[PDB]
Amino acid sequence: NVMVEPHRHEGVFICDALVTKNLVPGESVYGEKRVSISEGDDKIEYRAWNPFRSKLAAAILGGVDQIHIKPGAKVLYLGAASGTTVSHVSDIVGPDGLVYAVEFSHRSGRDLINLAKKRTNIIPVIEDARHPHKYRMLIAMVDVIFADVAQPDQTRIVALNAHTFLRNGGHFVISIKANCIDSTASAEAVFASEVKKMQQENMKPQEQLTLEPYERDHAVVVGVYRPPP
Ligand SMILES: Nc1cc(C(F)(F)F)ncn1
């Protein structure tokens, strides 16, 4: 009997509870349940991934086609907060991947620094994502940008970071809380407006979904970056 199965997304697993392979066996990050499966001399531990805390987990359970975050990927994570979702991104990309965790809160930044002490593949970047010139010398070209900055101007922020750091043909995954962009607009109006702006920066959406029942009026947009020569 096989208890934990590879999910369709590489690096993600099931048992429906979503889990990731714990990069730091023995440690929880935010109180999450851990499941360790021993067989002979083999041993593997997984970490439960809460979709009521993590928009990426909510999107995966909601049936997103691609997340692009995968083993070996280099990920620029804008709005890393205290590292809840970042820790699972770190699990997914694994030892040969990289996660830049950009977060401008010094309080949350201390959580990220503690998280990255154990996880060699996390680089904490305690900076304002509006001013990538301040940290551009730290960030190697990445495969994916994940953005959860929850600002009216977050599309322009993500675009600015994409133009600096994202490889041609790399991908983006953007979390959009509608009332953080414009609380006097309908969710549909916000999402249409942000998708339109993305297209104008050669950030081409390939799918979009909302996150019910985990969140209200919250979208994830996944797409591909195809900038001009
Ligand atoms: N949580 C955040 C937000 C930002 C922002 F707003 F400046 F883009 N930069 C970094 N972390």
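Using the numbering of Swiss-Prot, the residues shown for chain A are 85-99, 104-317, in order.
Note that Cβ sites are derived from N, Cα and C of the backbone, with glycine treated the same way.
A mutagenesis experiment is reported in Swiss-Prot for this position, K121 to Q, and the note states: Mimics acetylation; impaired ability to methylate histone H2A; when associated with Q-102 and 205-Q-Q-206. Summarising the environment of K121 (mutagenesis position), the number of other Cβ atoms within 10 Å of its Cβ, over all protein chains shown, is 12.
As a published mutagenesis entry, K121 to R appears in Swiss-Prot alongside the note: Decreased acetylation; restores ability to methylate histone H2A; when associated with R-102 and 205-R-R-206.
For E191 (S-adenosyl-L-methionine binding site), other Cβ atoms within 10 Å of its Cβ number 25. The S-adenosyl-L-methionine binding site feature in Swiss-Prot is assigned to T172, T173, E191, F192, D216, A217, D236, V237, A238, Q239.
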*Would you measure the largest Cα separation among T172, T173, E191, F192, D216, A217, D236, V237, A238, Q239 for the S-adenosyl-L-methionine site and round it to whole Å?*
19
*Would you mind reading off the Cα separation of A238 (S-adenosyl-L-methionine binding site) from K121 (mutagenesis position), to the nearest angstrom?*
28
*Relative to ligand 1, which of the recorded positions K121, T172, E191, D216, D236, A238 have a Cβ found under 6 Å from one of its atoms?*
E191, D216
*How many whole Å apart are the CA atoms of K121 (mutagenesis position) and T172 (S-adenosyl-L-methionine binding site)?*
13
_Residues near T172 (S-adenosyl-L-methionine binding site) in space but at least six apart in sequence (CB under 8 A)_ = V117, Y118, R141, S142
*Determine the most Cβ-crowded residue among the binding-site residues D216, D236, using a 10 Å radius around each Cβ and all protein chains in the structure.*
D236
